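A short worksheet on the structure shown next.
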Amino acid sequence: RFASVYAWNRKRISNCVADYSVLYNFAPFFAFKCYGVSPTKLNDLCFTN
Amino acid sequence: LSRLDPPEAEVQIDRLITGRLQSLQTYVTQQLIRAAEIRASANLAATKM
């Protein structure tokens, strides 16, 4: 289920380990464009939300 | 050097180096001006002594 670009769905993610490799390893993508952060470094970081 | 990837951190590192060098050049200039003032004052004090 994915919402419309208005009334867009929003999910807060917390108390977990973020293996971002499960995302950019997936075949369907056109853009993993990343502002203020790079795809390779996401797995080294910690985020306050 | 941990959020951003090697070649997109460079223009950032370049701008940071430029900003930190422009803040030191004016400091050295002010130090030279104050040193010239102190030298003139010390020459006057030596003449008076």
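Using Swiss-Prot numbers, chain B covers 981-1029, in order.
Structure method, as recorded: electron microscopy, 3.3 Å.
Each residue, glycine too, has its Cβ placed from N, Cα and C.
According to Swiss-Prot, the naturally occurring change B:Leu981 to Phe is described as follows: In strain: Omicron/BA.1. With a 10 A radius on its CB, B:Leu981 (variant position) counts 9 other CB atoms from all the protein chains.
Among the natural variants in Swiss-Prot, B:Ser982 to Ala has the note: In strain: Alpha/B.1.1.7. The residue drawn here is the original one. Long-range neighbours of B:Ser982 (variant position) (same chain, six or more residues apart, CB within less than 8 Å of its CB): none.
In Swiss-Prot, a natural variant is listed as B:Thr1027 to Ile, annotated with the note In strain: Gamma/P.1. When secondary structure is read from DSSP and collapsed to three states, B:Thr1027 (variant position) falls in the helix class. Just so you know, the Cβ of B:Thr1027 (variant position) picks up 7 other Cβ atoms within 10 Å once every protein chain is counted.
The CA atom of B:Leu981 (variant position) is located 56 Å away from the CA atom of B:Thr1027 (variant position).
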